[PDB]
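Novice: Have a look at the structure that comes next, please.
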Amino acid sequence: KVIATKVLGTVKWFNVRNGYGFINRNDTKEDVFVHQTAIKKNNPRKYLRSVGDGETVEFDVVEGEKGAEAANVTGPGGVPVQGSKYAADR
RNA sequence: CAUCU
Ligand SMILES: [Zn+2]
């Protein structure tokens, strides 16, 4: 269930271990929760699913289990996300 | 899967 569509955001921080983090909406300057499984287009050259700090993503703000969460996170245009510094190359 | 370092 969608609150906002194809909104652009700047990833605030993402702990690759915990499997979640926050995306700051360029849209509204609000922080939005993001979980590893919401990453629709992951970097094919990284083992794990992650986003990197300072990275610009395109996502949907959906209603989640405990309030709003990000969904179908991709890069701008739908390109694969870049992924975290701490996720390893294949 | 809720503000981690
Ligand atoms: Zn969720």
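Per Swiss-Prot, chain A residues shown: 33-122, in order.
Method of determination (from the header): X-ray crystallography, 2.3 Å.
From the backbone N, Cα and C atoms, a Cβ is placed for every residue, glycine too.
Checked Swiss-Prot, it gives:
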- A:38-107: domain 'CSD' (DOMAIN)
- A:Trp45 to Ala: Abolished binding to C5-methylcytosine (m5C)-containing mRNAs (MUTAGEN)
- A:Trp45 to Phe: Decreased binding to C5-methylcytosine (m5C)-containing mRNAs. Decreased ability to discriminate between m5C-containing and unmethylated mRNAs (MUTAGEN)
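What's the neighbourhood like for each of these?
Specialist: Take the CB of A:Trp45 (mutagenesis position) and look out to 10 A: across all protein chains shown you find 15 other CB atoms. DSSP assigns A:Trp45 (mutagenesis position) to a strand.
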